[PDB]
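One structure below.
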Amino acid sequence: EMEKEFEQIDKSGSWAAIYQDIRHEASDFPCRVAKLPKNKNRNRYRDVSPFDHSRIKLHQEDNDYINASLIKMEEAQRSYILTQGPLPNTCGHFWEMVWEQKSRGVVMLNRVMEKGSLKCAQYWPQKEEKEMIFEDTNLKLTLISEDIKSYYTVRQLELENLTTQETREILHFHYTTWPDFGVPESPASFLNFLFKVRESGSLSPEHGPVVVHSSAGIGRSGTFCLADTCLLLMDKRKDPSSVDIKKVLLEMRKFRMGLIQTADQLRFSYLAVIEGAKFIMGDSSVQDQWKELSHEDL
Ligand SMILES: N[C@@H](Cc1ccc(OP(=O)(O)O)cc1)C(=O)O
Ligand SMILES: N[C@@H](Cc1ccc(OP(=O)(O)O)cc1)C(=O)O
Ligand SMILES: [Mg+2]
């Protein structure tokens, strides 16, 4: 099982080598659409692009490109859309995607400003009375309510297709203390947050895939999805030992490049899954422990 493997890798001090082996074995598929000259201003990073086979296509006749990938986990029966933090000119495309893909939740794992630089546009309204209208995609977005915790905030937003007047409730789960190329403060804080997303019903198969993003949509995003899928896998079978975490990560990498950006994020993923397995296997009390340990109260 992964716990024994975690021990071997830890004692050997080989997280860097294990992680590097994953980078070496990772899939390489073309990203020709992402690289078209007309799409230059739709990519936040030159080196992070969606593969053509798994990219999400916007349903507009103009230009259907958005730096977003559909991670379809067949065995686990869960899909996620991993995307970069929207740019000033792609906020309308972002919400168009949320609408068209029928997503119920948006998981944001970064902050708008990190390390003195703008890593993501302010794509949602910060005040109820100042709603946002994305003219290019004909969508209106209104902040309905906000529940601010110590290291994450949950928001209820109302997305409206101005063309048809149909409205939908979108839940925003914002993890505010996870530095890029870094790991969460503890497996507890992370699991507490993941469980809040799960409890909301945003990951349910009755909804479109949850949209997960960070700045690039691969590091922190990849860590979140890897832990969730691994937990879901062992949950379906109620068998912790049936999950090969490296293999699951490689499977995800068939859909988007660079998922999990550092060896420590991989190590953290193992920790999160191993700890989460306690809940999956019947000890529901650990959830309350995580809530305590996370110190979510201000
Ligand atoms: N390598 C580039 C792009 C990059 C940025 C962030 C990143 O992680 P995340 O997906 O967690 O935002 C991954 C890659 C950079 O370091 O700026
Ligand atoms: N951090 C990289 C993003 C990235 C990293 C790795 C990657 O694939 P691989 O790990 O196999 O090299 C793909 C994309 C960059 O922005 O330069
Ligand atoms: Mg106010």
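Going by Swiss-Prot, the residues shown for chain A are 2-299, listed in order.
For all residues, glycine too, the Cβ spot is worked out from N, Cα and C.
Quick look at what Swiss-Prot annotates:
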MUTAGEN   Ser50 to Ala or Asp  No phosphorylation
MUTAGEN   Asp181 to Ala  Substrate-trapping mutant
Task = List the Cα distance (Å, whole number) between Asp181 (mutagenesis position) and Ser50 (mutagenesis position).
result = 18
Note = Per DSSP (helix/strand/coil reduction), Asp181 (mutagenesis position) sits in coil
